[PDB]
Protein chains: 4
Amino acid sequence: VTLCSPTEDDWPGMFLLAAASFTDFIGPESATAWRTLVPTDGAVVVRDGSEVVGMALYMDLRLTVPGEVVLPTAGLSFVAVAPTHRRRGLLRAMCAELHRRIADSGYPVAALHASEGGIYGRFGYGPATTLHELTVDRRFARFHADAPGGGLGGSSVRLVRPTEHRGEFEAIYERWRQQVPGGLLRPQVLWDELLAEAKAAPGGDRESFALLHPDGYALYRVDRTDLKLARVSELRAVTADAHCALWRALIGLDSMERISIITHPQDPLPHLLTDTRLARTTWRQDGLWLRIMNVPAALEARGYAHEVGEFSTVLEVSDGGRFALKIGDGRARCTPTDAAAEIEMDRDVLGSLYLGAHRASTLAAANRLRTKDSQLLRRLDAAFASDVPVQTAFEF
Amino acid sequence: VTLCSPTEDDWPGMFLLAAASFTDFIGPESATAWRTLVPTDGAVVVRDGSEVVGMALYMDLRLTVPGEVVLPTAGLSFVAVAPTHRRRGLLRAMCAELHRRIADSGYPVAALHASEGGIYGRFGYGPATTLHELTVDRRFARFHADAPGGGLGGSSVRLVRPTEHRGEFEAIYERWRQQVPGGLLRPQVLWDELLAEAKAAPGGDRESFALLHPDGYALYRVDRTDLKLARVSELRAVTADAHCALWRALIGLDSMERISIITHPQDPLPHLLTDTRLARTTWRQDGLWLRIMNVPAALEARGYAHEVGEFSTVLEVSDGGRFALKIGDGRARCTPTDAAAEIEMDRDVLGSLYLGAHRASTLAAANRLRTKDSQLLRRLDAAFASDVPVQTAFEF
Amino acid sequence: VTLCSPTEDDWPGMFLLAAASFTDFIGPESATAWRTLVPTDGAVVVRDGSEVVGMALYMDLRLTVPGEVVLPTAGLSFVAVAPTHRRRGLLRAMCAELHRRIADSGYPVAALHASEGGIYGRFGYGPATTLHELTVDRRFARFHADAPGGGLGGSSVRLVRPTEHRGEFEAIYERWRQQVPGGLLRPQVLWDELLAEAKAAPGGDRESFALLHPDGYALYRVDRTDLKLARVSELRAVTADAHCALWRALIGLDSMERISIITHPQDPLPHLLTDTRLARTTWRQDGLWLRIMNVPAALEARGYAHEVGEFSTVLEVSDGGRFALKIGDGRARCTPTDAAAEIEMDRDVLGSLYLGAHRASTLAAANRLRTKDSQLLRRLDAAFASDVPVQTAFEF
Amino acid sequence: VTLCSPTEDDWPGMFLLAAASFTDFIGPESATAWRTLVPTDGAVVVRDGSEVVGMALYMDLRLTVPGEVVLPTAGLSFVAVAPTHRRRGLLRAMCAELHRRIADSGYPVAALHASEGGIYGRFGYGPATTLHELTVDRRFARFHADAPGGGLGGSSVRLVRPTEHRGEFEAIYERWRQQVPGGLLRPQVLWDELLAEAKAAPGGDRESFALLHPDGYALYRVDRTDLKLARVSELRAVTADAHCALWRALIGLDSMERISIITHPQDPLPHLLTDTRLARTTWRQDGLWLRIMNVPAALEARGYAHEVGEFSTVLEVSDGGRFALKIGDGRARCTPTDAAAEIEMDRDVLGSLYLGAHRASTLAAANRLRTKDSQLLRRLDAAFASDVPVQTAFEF
Ligand SMILES: Nc1nc(SCCCN2CCCCC2)nc2sc3c(c12)CCCCC3
Ligand SMILES: Nc1nc(SCCCN2CCCCC2)nc2sc3c(c12)CCCCC3
Ligand SMILES: Nc1nc(SCCCN2CCCCC2)nc2sc3c(c12)CCCCC3
Ligand SMILES: Nc1nc(SCCCN2CCCCC2)nc2sc3c(c12)CCCCC3
Ligand SMILES: [Cl-]
Ligand SMILES: [Cl-]
Ligand SMILES: [Cl-]
Ligand SMILES: [Cl-]
Ligand code: NA
Ligand code: NA
Ligand code: NA
Ligand code: NA
């Protein structure tokens, strides 16, 4: 049982583990496009001797954080252990090796999407964004008088084929991802992938349509089996006008009973309607998970709330260092100290605070975050809070 | 069609409308206990001529708001129009008369629980609290190492019969309701009611049990039909230790597969577990709705966040007045002005901001709240935000 | 195995067979009220030796037929064979004995409600009325401009308790049953029974409410388990105005999603709505079954369509006689003949034609009704057709 | 927003609206075969400026009406408004333009199949045929002694592949459609379409089989997911013998639990069985909708019942003219008058009466049809009634 970087001979055996480990496996044709995002020495395999019984890799990503700051981010993916090799500490050995390489490479944070919620906490990953499915019964949906874009004359929104308006989607997404915490750069090869999934599959998904505004788009398709449900796969809106305009078009899908979308907890859609209760939360789950690789680099890189007045404290991350933390004028200075800790937390808890999805007060109440000063707790809450609500970009 | 205060002759006819309008009607035996909370001239009936074709009333309540401030609150309830008299503007006439009496009586706010989400917005009520159902698959549930009360020696929690420990529940609730925004005073007659529902009913609900801590309780019963589901009807915890201790006991119900509870979005329970994903949000909805009766009285009565620095603005409520609003040191001064408005909103939107459940930024994005100053929006957000998360007390 | 009229000693043993044979058995308390409708020698029991292993009886009923003519009718009911005695020709022996007594007593027709659709055809019973369940999604339901009772001012309909308005229901029903084919006289003891079922049962049915017009009523209750469904148990309307008025009230039940009713195929309700498709047929089945005991007496008693011109024919009922049938001026003369048959049918087929529910053309196409003259078929169709659509009164 | 006849440049944009508006869209390959049935100037498009935001067309059809009379019929289809352009009166403008062209072209009637039951009533369309789904549990099904084709010797019915017996299906259908009200001429291109859908699709429908008699056929396939259900897509029988013979073969499908078919309310199938209750009505809905374009032309073209004696009246269609109507010897004469109206109805109500599906008495009871003479109502009922029951041909 040896842990190595895979050669080109190892990949056929990795795809077999992938096929047997992930249901959604789209096969080696689209594996070619995701492979370009893996750097040299981005991948580890465990061989028994011989076959592949374990793999993990990371991809080079660009993650937007509060203050419209863009961090180089190691995206962990394709993590699998063979059903023949469970409870052998392969995951722990592979994660330990990639984290070593990620840190040495100079990535301040790593990120992943979790197949289960009970695995990644112990390797220092905290859930950092919340997926929030809204299902609108669009037969009852009436827009509030206050709602934008209810005036006479033409609609700004067009119904289009995705593949004929690639340039415009790219441009709108690029604007979106730079202004929103949780935003990821989407490279050309993932746009090739996205627009390939937009066409109908034999005995599979139905054809995707697009609603296009100057400052937003919505990709959607009718459900395979439930022909009265439209699923919005992706809605990117740069302005409140574009968001409302796009939803007026989606509520216009008069052959549908229900529109569902996976969005964020602060989606304004419910407030656009006369009955806020028509936008039912049907599903909630963790989205992006964050491991803070370099605590000082990460805390200094993001912006903080300007409303909270300047304050200093000593933060201890369990096995992650102890730091004098000074926050004022929406910037942080984070420097080594041996002074007594005022705040203690595990590294995963910091990940969960970092994009403003979770409040320090909430984590404190569960004793995940320890301090003996309630004032300092209120000040952390306010500082780490994100002006622009955190959203989830795309699964990787 | 005449609108009057009901005499004792009108009540038999009101109960018939209640029976035909509300399914959960427990009949006139428990109507005697809710009737004590209705003041003289708290009720209006519409007669056709003759029978009752419309009714509405309010009850005298005490609602806790941010800053542990307790407001006299008109609780609207028992609102019904006969199926024979729809679309006749009876609701609008009854609401207009009660609001007149509520205002003249000197209540700064009114509140209700909504049977539908599309009715009460137009009479100035805004959803102010969020109900959040968590369903825990307790077969997988393991408490995090950080979680309080995992040490050796005795449990602090006892399994008891509710009716034998009334005094202790009352005391714990009284402590809870005074420290939590959304808290309501529960008078003796509603404790009589609650402990009567605690016993098993023939072909109805099963027997309620209680878990009792010094600083918290949980009332729960097994589901009528699903015998592997335990429903927590009510969990009141004054300390984080009590909350964790009570949940360790509930996760100890080893004959159950699932524990469900209707709680608030900031419930720390998910963070007490090694797998946060085991506490699934199964249901979300509006809880308490708030109509601000006197804008200056209400805005001046509540506490604000100490973290935001002193700031002044001019708020206009549509048909509710225009005010110079000055917030600093967690207090507000709200005085008449004819100066140009900086913020505009309908009266319902103010209700939704008032207990900190909804962010001004969110409502602004839906154009329910208008300003041309993003800095002022950030400052409102921060100020109106509640240190202690808003919870829902009991339905009325 | 001996077939006899039961003595008062036999009844305890009949109730046990009833309990074991019919689920809906309400027990001997309400068996006292149905027993009054059984004449002396109206009942047969089969004893093994000793216990009751078979029973059947008939009740004295008054059935309205086309031409507002009221026939004395033997109502077959309480028909059961013990599970220990199947395939022993007990049903055939009991039916043969009661039919003998019914004929000798001078009843022109017998009737029953069938537990299965494959039993009673061979004893000469034909399905004569059609039950037709309409389920209205009342959230979408809007009344057509043409619909009666949409004007300003008071409603004619009142929401009442059934038991407080017995006299008025009785009177309206009595008017209804005399003008509608399928109508049955409802004696005092069955009104006692109906108004006893109107009150709520512990772990059973919910409380029944009534909508009362001068010329119609609707009894309804909310479903045990589905709390958004209202079931209309009984709607009697003497005028089109009363029918529309009552449905405007039922569509006013704003807490309900769906109203269901068991009605007849020609119910005008769908045409009262802007969308006829909102009144979905959810269920269809045979209602009342008819055995013509005396062919000439029955054919001469009912009225026929005045529109068809006078015509003569020879009808043969298989083992029921052969008759010269002359129909003109909406009356029939039916006299013995040995002349060649022009029409042949089994006795059950005549039952199915007799109230106008089924067309001779339809039964002819299935070769249940034989003739070599298509003109005669058209003339039978037209003659037997009922001006007033046939309805089902109550189950017995 | 301009309304025009589409050029060949407009069609790509029409197919995109079709794809986004109709789920069942089979794509432009089969759009080529339906396009041949659209005359020059049979189509209208609405452009925004530019893209297609609205379309509607009509096809040249031949509809059989009572008296085996065949009318030229404008078949409205492919009617869609873009979700971006709702509530802009595009449907009303397109329907107004096509109705103008249809009338000027000299079509006496137009017809459509409705996607919802609440749209087309206001443009003068009445539901004229009833779809009636029967589901037979064929494990219990035993044919009555009276049923044709139960004798010894060979079956007349053969199990065949559809595509190998096109000529014979065509011939039988052609005979069927000329003798049945609701019948449509099926042109060669729709037989090409029907026999292309008869073969199995990858991850789609299973292979269609045919039962072939000299005087009837039944096309059927096993359900995609429910492998114990056979769906009869189409059963055409010219004689009662052929209908019974085909059903004896379908009840012979011994691997199936259930046979379902969409048929008409007067289908004799239930009467072919010993238990009529085995043929359960599972579904009912409106089929073909009829707009009478020229009232006199339409009323004079159809045959009437010979049984009703000669009678005269004055019919007023709301905004459709007023006519002296004289019916006798199964023919109508319909001429202009200013004499006082005896009958009044909207144009949609006439459509609903025209093929005999709905009775004037039923529509009168809902006040859709006004007269102060009950005798005249009985005479209309009898006259408009169809000897041959009305069936639905194929959806367009
Ligand atoms: N990284 C890749 N992603 C995808 S699509 C998103 C899947 C959802 N997840 C399912 C399990 C939990 C995490 C999210 N496809 C592919 S294919 C492929 C990789 C990859 C990883 C890079 C190496 C080349 C092979
Ligand atoms: N006010 C009362 N409450 C209750 S229990 C909570 C019901 C849930 N709601 C269901 C509908 C929406 C609002 C909440 N029971 C009673 S009984 C009664 C009153 C009353 C109102 C006071 C007048 C005496 C009669
Ligand atoms: N005749 C009676 N009816 C009823 S209620 C309707 C039952 C539905 N059926 C269920 C099975 C198929 C027929 C209809 N209850 C009773 S109780 C009783 C009799 C009786 C029959 C008369 C003799 C006294 C005992
Ligand atoms: N007219 C056409 N029909 C069909 S198949 C029946 C569909 C069911 N409906 C679904 C919605 C309600 C009405 C019935 N396919 C096509 S494809 C096509 C047309 C068309 C209309 C003619 C213009 C060429 C394009
Ligand atoms: Cl999102
Ligand atoms: Cl709560
Ligand atoms: Cl009925
Ligand atoms: Cl059909
Ligand atoms: Na809005
Ligand atoms: Na914890
Ligand atoms: Na009407
Ligand atoms: Na037959």
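Heads up, chain D uses Swiss-Prot numbers, so what you see runs 3-51, 56-402.
Going by what the header records, the deposited coordinates were determined by X-ray crystallography, 3.0 Å.
Every residue, even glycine, has its Cβ placed from backbone N, Cα and C.
As given in Swiss-Prot:
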BINDING   D:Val85, D:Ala86, D:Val87, D:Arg93, D:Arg94, D:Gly95, D:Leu96, D:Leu97, D:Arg98, D:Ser121, D:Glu122  acetyl-CoA binding site
MUTAGEN   D:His119 to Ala  Decreases catalytic activity on AG substrates, leads to a change in the number of acetylated sites
MUTAGEN   D:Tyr126 to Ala  Abolishes catalytic activity on AG substrates. Abolishes catalytic activity on HupB
ACT_SITE  D:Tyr126  active site, proton donor
MUTAGEN   D:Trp197 to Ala  Abolishes catalytic activity on AG substrates
MUTAGEN   D:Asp292 to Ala  Nearly abolishes catalytic activity on AG substrates
MUTAGEN   D:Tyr310 to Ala  Nearly abolishes catalytic activity on AG substrates
ACT_SITE  D:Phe402  active site, proton acceptor
Take the C-alpha atoms of D:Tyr310 (mutagenesis position) and D:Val87 (acetyl-CoA binding site) and report the distance between them in angstrom, rounded. 40
Given the acetyl-CoA binding site residues D:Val85, D:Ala86, D:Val87, D:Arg93, D:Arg94, D:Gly95, D:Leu96, D:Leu97, D:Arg98, D:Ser121, D:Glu122 in the record, what is the largest Cα to Cα distance, rounded to whole Å? 19
In three-state DSSP terms, D:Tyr310 (mutagenesis position) is classed as coil
Is it possible to get the count of other C-beta atoms within 10 angstroms of the C-beta of D:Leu96 (acetyl-CoA binding site)? 20
Considering only the recorded positions D:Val85, D:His119, D:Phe402, which fall within 10 Å of D:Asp292 (mutagenesis position) when distances are taken between Cα atoms? D:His119
By Cα geometry, the one of the recorded positions (D:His119, D:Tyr126, D:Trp197, D:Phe402) nearest D:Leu96 (acetyl-CoA binding site) is D:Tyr126
Looking at the recorded positions D:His119, D:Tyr126, D:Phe402, whose Cα is closest in space to that of D:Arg94 (acetyl-CoA binding site)? D:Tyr126
Tell me which residues of the chain lie with their Cβ under 8 angstroms from that of D:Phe402 (active site, proton acceptor), as long as they are six or more apart in sequence? D:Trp36, D:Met65, D:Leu67, D:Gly81, D:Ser83, D:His119, D:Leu190
I need the least crowded one of these recorded positions (D:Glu122, D:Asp292), counting other C-beta atoms within 10 angstroms of each C-beta. D:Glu122
Distance, D:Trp197 (mutagenesis position) to D:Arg98 (acetyl-CoA binding site) (CA atoms, angstrom): 33
Sparsest-packed of the listed recorded positions (D:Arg94, D:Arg98, D:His119) - C-beta count within 10 angstroms: D:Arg98
Of D:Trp197, D:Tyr310 (the mutagenesis positions), the residue whose Cβ has the fewest other Cβ atoms within 10 Å: D:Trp197
I need the nearest neighbour of D:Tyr126 (mutagenesis position) among the recorded positions D:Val85, D:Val87, D:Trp197, using C-alpha distances. D:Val85
Relative to the Cβ position of D:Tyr126 (mutagenesis position), how many further Cβ atoms are located within 10 Å? 24
What are the non-local neighbours of D:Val87 (acetyl-CoA binding site), defined as same-chain residues 6+ apart in sequence with CB under 8 A from its CB? D:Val48, D:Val59, D:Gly60, D:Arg94, D:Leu96, D:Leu97
Determine the mutagenesis positions, out of D:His119, D:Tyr126, D:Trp197, lying near ligand 4 in the sense that the CB is under 6 Å from one of its atoms, and give them in sequence order. D:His119
Name the recorded positions, out of D:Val85, D:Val87, D:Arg98, D:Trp197, D:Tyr310, that lie close to chain C, meaning a Cβ-Cβ distance under 8 Å, keeping sequence order and answering 'none' if none do. none
Between D:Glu122 (acetyl-CoA binding site) and D:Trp197 (mutagenesis position), find the distance joining the two CA atoms and give it rounded to the nearest Å. 27
Could you list the residues of the same chain, at least six apart in sequence, whose Cβ is under 8 A from the Cβ of D:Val85 (acetyl-CoA binding site)? D:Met61, D:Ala62, D:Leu63, D:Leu97, D:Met100, D:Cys101, D:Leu118
Which secondary structure state does DSSP assign to D:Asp292 (mutagenesis position), in the simple three-class scheme? strand
Looking only at DSSP and grouping its letters into three states, which state does D:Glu122 (acetyl-CoA binding site) belong to? coil
